[PDB]
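**Student:** I'd like to ask some things about the structure below.
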Amino acid sequence: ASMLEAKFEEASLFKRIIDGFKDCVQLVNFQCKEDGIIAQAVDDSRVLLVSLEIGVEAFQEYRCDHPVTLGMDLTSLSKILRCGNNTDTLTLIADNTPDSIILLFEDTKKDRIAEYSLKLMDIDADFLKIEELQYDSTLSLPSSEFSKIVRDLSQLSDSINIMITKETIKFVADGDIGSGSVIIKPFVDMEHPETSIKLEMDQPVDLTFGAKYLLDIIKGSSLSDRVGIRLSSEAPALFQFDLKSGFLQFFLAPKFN
Amino acid sequence: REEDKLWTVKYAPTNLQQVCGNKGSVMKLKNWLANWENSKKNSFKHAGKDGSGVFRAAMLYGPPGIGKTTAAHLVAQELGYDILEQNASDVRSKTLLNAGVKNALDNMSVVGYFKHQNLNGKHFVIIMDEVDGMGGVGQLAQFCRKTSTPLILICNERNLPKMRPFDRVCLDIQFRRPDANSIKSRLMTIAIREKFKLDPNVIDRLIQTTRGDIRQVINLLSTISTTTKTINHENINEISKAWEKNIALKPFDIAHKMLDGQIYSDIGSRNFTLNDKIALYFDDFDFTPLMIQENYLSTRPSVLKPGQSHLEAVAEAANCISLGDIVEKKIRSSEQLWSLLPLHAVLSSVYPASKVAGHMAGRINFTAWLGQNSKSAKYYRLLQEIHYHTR
Amino acid sequence: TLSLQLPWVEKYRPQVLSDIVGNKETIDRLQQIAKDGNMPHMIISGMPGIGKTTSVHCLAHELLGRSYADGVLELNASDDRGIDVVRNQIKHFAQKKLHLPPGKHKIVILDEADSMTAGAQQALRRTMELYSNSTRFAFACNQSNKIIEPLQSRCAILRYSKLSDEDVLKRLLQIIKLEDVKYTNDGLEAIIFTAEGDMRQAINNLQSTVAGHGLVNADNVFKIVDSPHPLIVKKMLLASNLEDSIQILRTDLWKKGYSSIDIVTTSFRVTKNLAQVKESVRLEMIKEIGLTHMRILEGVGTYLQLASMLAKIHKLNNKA
Amino acid sequence: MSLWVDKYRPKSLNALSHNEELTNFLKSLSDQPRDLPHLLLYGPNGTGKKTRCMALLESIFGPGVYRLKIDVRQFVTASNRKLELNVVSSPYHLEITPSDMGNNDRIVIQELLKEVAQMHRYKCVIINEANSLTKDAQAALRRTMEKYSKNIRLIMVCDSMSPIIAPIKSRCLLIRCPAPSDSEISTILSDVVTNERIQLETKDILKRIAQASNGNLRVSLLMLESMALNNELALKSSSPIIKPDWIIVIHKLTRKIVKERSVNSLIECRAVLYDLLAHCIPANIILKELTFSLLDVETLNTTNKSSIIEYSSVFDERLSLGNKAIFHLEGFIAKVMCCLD
Amino acid sequence: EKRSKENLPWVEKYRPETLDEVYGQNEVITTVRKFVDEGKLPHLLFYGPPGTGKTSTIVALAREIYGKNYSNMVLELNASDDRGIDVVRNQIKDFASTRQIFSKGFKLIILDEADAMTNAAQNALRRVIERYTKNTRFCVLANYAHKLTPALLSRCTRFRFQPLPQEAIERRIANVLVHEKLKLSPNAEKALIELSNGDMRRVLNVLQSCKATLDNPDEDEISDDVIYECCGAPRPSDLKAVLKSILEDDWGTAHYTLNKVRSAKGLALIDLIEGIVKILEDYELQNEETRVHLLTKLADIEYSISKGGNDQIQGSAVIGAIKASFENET
DNA sequence: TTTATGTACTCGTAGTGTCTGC
DNA sequence: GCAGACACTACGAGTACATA
Ligand SMILES: Nc1ncnc2c1ncn2[C@@H]1O[C@H](COP(=O)(O)OP(=O)(O)OP(O)(O)=S)[C@@H](O)[C@H]1O
Ligand SMILES: Nc1ncnc2c1ncn2[C@@H]1O[C@H](COP(=O)(O)OP(=O)(O)OP(O)(O)=S)[C@@H](O)[C@H]1O
Ligand SMILES: Nc1ncnc2c1ncn2[C@@H]1O[C@H](COP(=O)(O)OP(=O)(O)OP(O)(O)=S)[C@@H](O)[C@H]1O
Ligand SMILES: Nc1ncnc2c1ncn2[C@@H]1O[C@H](COP(=O)(O)OP(=O)(O)O)[C@@H](O)[C@H]1O
Ligand SMILES: [Mg+2]
Ligand SMILES: [Mg+2]
Ligand SMILES: [Mg+2]
């Protein structure tokens, strides 16, 4: 009946996707289209940019004829997702340019039906066309390894400096307690294809990043088994987490000097 | 080494005969710590010759830089007692204090075992230096009640209410401003040891301006000797004015300085301008309005205008005190206008004391409006109780 | 968006102790400390913009050289200097073992030290007293009253004074000769008058006038930056004719876009800092200005209130 | 109870033998209570305003308003300070007073009036001593009675009109309660004494009580009870008019001010004022009594009287805008001493 | 926003989109344009009365320096946003320390109504500004200077926004009338100039309300008569008549005249008090006591009216004050 | 020591989460 | 794998300052 219908196979997928970038972003601007649903949202400090995108293949059924701009709030969105059984099948429902959306928390497949609604939020910020560019480097390491390295190094300094030069990844973080120098040599394994340190090389890069923002990035490591980092001296860092049908980037802004 | 250590460290006293002044207090501390074990064998059931047999704990206070820490260290080391100090740089929270020296209240010194005749080099003497840097005070008091080791405390202001529980649980030893002769001799030795000339009449003014702070005097000597080794009576006023210490002032002394008739005289206002009066009020802005009101009518006025009696000045001061009440009510309300503090300063302290300035008829009394207001509040509560019960 | 040129305030910041002008005795003492190496604990105080923190940074640079990356720990209000999360930082830094030249020590620049809490200074007391051989501290606060007396009892008091006009003019002429901008002595004295001994204000006004008109002539200076309104307020309050005071008020403050509350606060500050008239007269002037201040803060802000304030100030001043 | 002030109180308008016109007006209001507006009774204290309020309440609904209970309500403010203020509730009405601390009675008003408005169609809310509100709870009340009115009604009792702000005067009906006449005071006291067992030599004692009470029936009944207890239940024509110890203290202070006009006498005046403020007395009434006792001294002049009354007005204005009344009272006494000397 | 323009008030519809659209402050605008063309931009501090065009100027400046999406490249903080010292320690520090995320440029921080920031927040902002000034510029918009720390005042270049003169208001009004297909008589324009008191928002609001007042928006011209009923301000002729009746006529005539003038079209005693104040300031008075008495009594009356009260007693007070003040002069 | 909001700091506690282990 | 252990973030109550 309603114009926009998006029935998830399970509420767990949407719960995990929302909780991936719930902490680092307050206001989210969903833009539903026939190709899929995207969400470009900017941090309060305007340093970390999140670009969610879910393909049509992650929905059990999906239909949206007219483009819809769903500006929302992640705090109340997560509060709405907090209540409701995780096994239930969520069905996003919205009207033609509505004031709210309807969260069908259909329990199991019968009996109990919920009608949680969140008032839509007027976010007039247009989507930012920051897709990609000629990146100097393109590495690819397992999410668990990157999360462990970032968690270990965040305790030693407030800044993690990522350096790539001559087929080698090097993380350094000089601080007060000490100075970590975790290094990774690229390799590939046929036995366990998941763990493979892929790498590409155009020009060496020496880009430094904050610790709290990198921790916010690695909070989303549960979504994807692999994380792909691309760096450039004249581009924000890209952290492409691969999803079941889409992805979840993290455009982090490096420090200068 | 030399030339790479602070002057206040290399010239620290080495024995109890190198302390400038406070001979009586150091002597008292030495007697107390030299007879603690006899009191322990006496189970603290009676006092001694000087009364040290009843108090297992002592506390030291005084102006900064006069020698409390040095006296404590030398007294502890001379008898061989192993020092065990807690400081403001470490945590003195209740849980960590119970997890800290609580077990050390009756243990023994393992380093005292390994160091060493030193008969009494095998015990802890406990040093809470900087007590004022704080339920820590309650735990310290309960430690003072029950301790099996010598225990002293070092603070600065006993009169603070947070050391009120220490009223009769410690053997108080008070350190005062030392007399200028010993400091004069010490600076003569220092000057002849560090190649710079010093003029005897200069030490008196240095102690007077520094307000009896020997450590700051040594720092002053070092800093001056960095570039001008010769100290004479020419630049004495320049150095005194440059290194004058703007110490905070106590409420009774604030009332005394505010009611002194010299500051409102024509000659006395060249140096002590009303801006200094505002700065003096702002030291304690919660007690000065109460202190001025309760003793502005118990003085001989010395700034009476011609043809004006004392009662007229009292009334004209009371008018501005009443105005300051309204100003304060606007300050401490829902509007919460705290930019109005300088106006309240004038209207509540400066102008009312600019008409009744003079010597005290009696002496400055503590504020009674606080106690009267507390008793009135309790009486109001009891009146409400009986009003509601009988209704 | 092109990369911005560094402002002349930061481009021409001194890097050696010689370039700092004003307070010749203090600068010479700092130089003797620099070559001597026996830096004591000091607290530096003064009015803003006269060269407090730049002297600290220059001395830290001069005393220890290539060790400047890790041999000095700089703290400021932007760092969360609290009692608990920060006592460990200085405790570790002072306890840190780094090999210096024989006469040099680690430096802890607690910049903007008047904003710290009481407990932080209480911990810093024994922190300074214990490791005096390894580390030395450098407080740089606008107001020394916030620093407790135990901290003042173990520090070297280095009071900076407001810069004399000659020293500001000398360094300004140095800046002109390095930048080669056409200047007139009347414009330079206008800059000096507007700055009121605040050096950074002088440099900023010089920047604005240079990049706004090319020539720093007095007319351009007064066109860009206005004369300091405390002087106008002091002129208004000291006038003898009520009509003259009202005209000065209107023309120079009400038609120049000054809020009534700003005029009242400036009048209060001028009156409390004034010394020509009798003390008692200043007392009634302050009382009346405060009454007008209460009226302004309660909601009614009007030219009429300021006019009444001036009228009653003239009533007290003219002795009825 | 054994006290005669709360033993003989007229329950109904029929027993209100005090004011024929006011009783008739109240009966006119009670004739059709379906559209009774919010009231505001003002007048001298001791007139009997609360008696009229309760009589009107039982004339609206019926008997049973006079049965009362106590229900303590816990109220939380900024930080975690606890100022639990009880409410004297009842079926068909609710009685509240701002006996709580004045700086935060606004929250008491806000949440209690919002709680009572969650639903014989309305419950009357009597607010005793409404003149003691601090212009903040009244701001809440402005929209409190205006928004919800078909479910809640206010009978806002206060002995003075000045502190009540203009909108509260605007949205409330005004009812005036004049003080009793001396003949009416004597008649009421005579009815009380003939229902009691006290023997009177002559009714001149009742007239003397009426004159001394100054239109205050409550203190008149209290003084009659005290005299009857002291006179062995038999009043004497030569019994002195007993005054409250507060009046004695005020008169002694006035005598000390009049006779001795030095600074030391001002010190004892300050001590007496401290004791009186410790003795649960509002500043307005003590300044009023001091002013009117000073003006009754026969050794004064008309110029001194005019100066005293003008400074009394000024310092009463200061009391209405001040926190610590002791400074204002001491200033008023200092000005009086300056003028008299 | 909804329905694009034509659904906004004239205050927010005619907001300048370019530095060329800002009138009045010619010197400030020219200096700022010279700054941004020469490539140097110091820490700016815009001070002035409300409605003079501070935030409009800085928004136009940020739009000119950056692209259309200026909000994506500027951290604009206001009093609505929380600005505690934790905010300064985290958001401002992260925005200043990092590099731009959308292009290559210097970070710009706009702190509108920064006078509401606490003292500790300004103390932290001091070192935040001074440390990271290499590639980050701070702009502070403050109506009140006494609430700003003198350290903060000594750090930013001070620009003063003067109240709008006659020509700027006339030019903006001409542009608005050209856009809106509206006609207005020159005397009404002069009345608007006198009514503005240096504010531009007042002008735009009065134009909007006067266009709403007219029965036919087209054809009919806005005269000063329509201005005076729509705003409710007293007419100058009414003030002159009231003052003449007070000065020469006796109490019966003066009181009746003031009551009739007030009740003719619902005038208030306020705006009439300072109308009389302006007219009396347009007089020459030989004795300073007349000026003193007038100023003190009229200020007391205006304060009492601001606190509210009985209007009849206040009008009688005004008449008595003026008549008692103009008898001491002779 | 009452004051009477708003801010900032500090501590303490209660759970909540992942990490080792048998 | 369930259980304990572990240190982490989040939350709540208390204190102290408020113009140079
Ligand atoms: N009486 C004294 N004679 C000689 N030197 C002294 C004397 N008192 C203090 N000093 C010098 O001051 C230094 C430090 O004195 P301390 O006893 O630590 O000061 P304090 O009594 O602890 O005051 P605090 O703790 O700062 S409040 C010593 O090392 C000496 O160099
Ligand atoms: N004596 C001086 N000689 C040369 N430049 C000076 C001098 N004093 C200040 N400056 C200039 O002032 C700017 C920075 O001054 P700072 O020392 O940072 O101000 P400040 O003394 O720290 O005052 P506050 O309290 O920090 S605002 C630089 O551009 C310096 O060149
Ligand atoms: N010089 C000007 N030229 C044109 N329009 C102006 C000018 N000054 C103000 N305005 C108008 O005034 C409206 C509101 O003023 P703003 O400039 O946005 O706010 P403001 O002037 O900074 O006042 P504050 O201090 O922020 S309340 C703008 O939308 C413009 O339409
Ligand atoms: N008509 C009346 N006849 C007899 N007594 C009356 C009458 N009206 C009031 N009273 C007396 O007034 C007293 C109550 O006064 P109260 O309402 O408390 O005055 P207030 O409201 O001013 O405090 C009662 O003791 C009652 O005896
Ligand atoms: Mg010590
Ligand atoms: Mg600095
Ligand atoms: Mg603005």
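Here chain B follows Swiss-Prot, giving residues 292-407, 412-429, 435-691 in order.
Header says: electron microscopy, 3.4 Å.
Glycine is treated like the rest: Cβ placed from N, Cα and C.
If you look up Swiss-Prot, you'll see B:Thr299, B:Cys311, B:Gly353, B:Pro354, B:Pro355, B:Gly356, B:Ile357, B:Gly358, B:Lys359, B:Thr360, B:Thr361, B:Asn456 marked as ATP binding site. Recorded in Swiss-Prot as a mutagenesis result, B:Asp427 to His carries the remark: In cs mutant CDC44-2; causes cell cycle arrest. Swiss-Prot documents B:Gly436 to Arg as a published mutagenesis change and attaches the note In cs mutant CDC44-3/4; causes cell cycle arrest. According to Swiss-Prot, the experimentally introduced change B:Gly512 to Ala is described as follows: In cs mutant CDC44-9; no effect. Here Swiss-Prot notes a mutagenesis experiment, B:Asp513 to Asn, with the remark: In cs mutants CDC44-1/5/8 and CDC44-9; causes cell cycle arrest.
Are these features on the surface or tucked inside, and what touches them?
**Tutor:** If you draw a 10 Å sphere around the CB of B:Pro355 (ATP binding site), it holds 21 other CB atoms from the protein chains shown.
The secondary structure of B:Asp427 (mutagenesis position), as reduced to three states from DSSP, is coil rather than helix or strand.
Same-chain residues at least 6 positions away in sequence with a Cβ under 8 Å from that of B:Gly436 (mutagenesis position) are, in sequence order, B:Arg383, B:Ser384, B:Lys385, B:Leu388, B:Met429.
Note on B:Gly512 (mutagenesis position): other Cβ atoms within 10 Å of its Cβ, all shown chains, come to 20.
In this view, B:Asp513 (mutagenesis position) is surrounded by 24 other Cβ atoms within 10 Å of its Cβ, with every protein chain counted.
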**Student:** Can you figure out which of B:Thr299, B:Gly353, B:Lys359, B:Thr361 (the binding-site residues) comes closest in space to B:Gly512 (mutagenesis position), comparing Cα atoms?
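**Tutor:** So, spelling it out, the nearest of the binding-site residues is B:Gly353.
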**Student:** If you check the recorded positions B:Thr299, B:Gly353, B:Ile357, B:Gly512, B:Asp513 one by one, which have a CB less than 6 Å away from any atom of ligand 5?
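**Tutor:** From B:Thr299, B:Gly353, B:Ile357, B:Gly512, B:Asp513, counting a Cβ under 6 Å from ligand 5 as near, there are none.
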**Student:** Counting only residues 6+ away in sequence within the same chain, which have a CB under 8 Å from the CB of B:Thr299 (ATP binding site)?
**Tutor:** B:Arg515, B:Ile518, B:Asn519
**Student:** Let me check the 10 A CB neighbour count of B:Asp427 (mutagenesis position). How many other CB atoms are there?
**Tutor:** 21
**Student:** Would you kindly give the Cα-Cα distance separating B:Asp513 (mutagenesis position) and B:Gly353 (ATP binding site), rounded to the nearest Å?
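**Tutor:** B:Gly353 (ATP binding site) to B:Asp513 (mutagenesis position), Cα-Cα distance: 11 Å.
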**Student:** Quick test of understanding: given the recorded positions B:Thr299, B:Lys359, B:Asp513, name the ones whose C-beta is under 8 angstroms from chain C.
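**Tutor:** Answer, by Cβ distance to chain C: B:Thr299, B:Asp513.
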**Student:** Going by Cβ pairs closer than 8 Å, show me which of the recorded positions B:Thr299, B:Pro355, B:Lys359, B:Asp513 neighbour chain D.
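**Tutor:** Among the recorded positions B:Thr299, B:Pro355, B:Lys359, B:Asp513, not one has a Cβ sitting under 8 Å from a Cβ of chain D.
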**Student:** With the ATP site defined by the record as B:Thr299, B:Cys311, B:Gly353, B:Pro354, B:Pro355, B:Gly356, B:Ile357, B:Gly358, B:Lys359, B:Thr360, B:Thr361, B:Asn456, how many Å span the farthest pair of C-alpha atoms?
**Tutor:** 20
**Student:** At the level of the C-alpha atoms, what whole-angstrom distance separates B:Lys359 (ATP binding site) and B:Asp427 (mutagenesis position)?
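**Tutor:** Cα of B:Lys359 (ATP binding site) to Cα of B:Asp427 (mutagenesis position) measures 14 Å after rounding.
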**Student:** Give the sequence-ordered list of residues that share a chain with B:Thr361 (ATP binding site), lie 6 or more positions from it, and have CB atoms under 8 Å from its CB.
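**Tutor:** Residues satisfying the criterion: B:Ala303, B:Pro304, B:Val310.
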**Student:** Indicate whether B:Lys359 (ATP binding site) is helix, strand or coil by DSSP.
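**Tutor:** Going by the DSSP assignment, B:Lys359 (ATP binding site) falls within a helical segment, counted as helix.
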**Student:** I want to check the contact list for B:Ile357 (ATP binding site): same chain, sequence separation of six or more, C-beta distance under 8 angstroms. What comes out?
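**Tutor:** Spatial neighbours, sequence-distant, of B:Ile357 (ATP binding site): B:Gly312, B:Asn313, B:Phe475, B:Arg476, B:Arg477, B:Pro478, B:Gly512, B:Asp513, B:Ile514.
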**Student:** For the recorded positions B:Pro355, B:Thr361, B:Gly512, B:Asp513, which sit with their CB under 6 angstroms from an atom of ligand 1?
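**Tutor:** Checking each Cβ against ligand 1, the ones under 6 Å are B:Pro355, B:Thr361.
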**Student:** Rounded to the nearest angstrom, how far is the Cα of B:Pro355 (ATP binding site) from the Cα of B:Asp427 (mutagenesis position)?
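**Tutor:** On Cα coordinates alone, these residues lie 12 Å apart.
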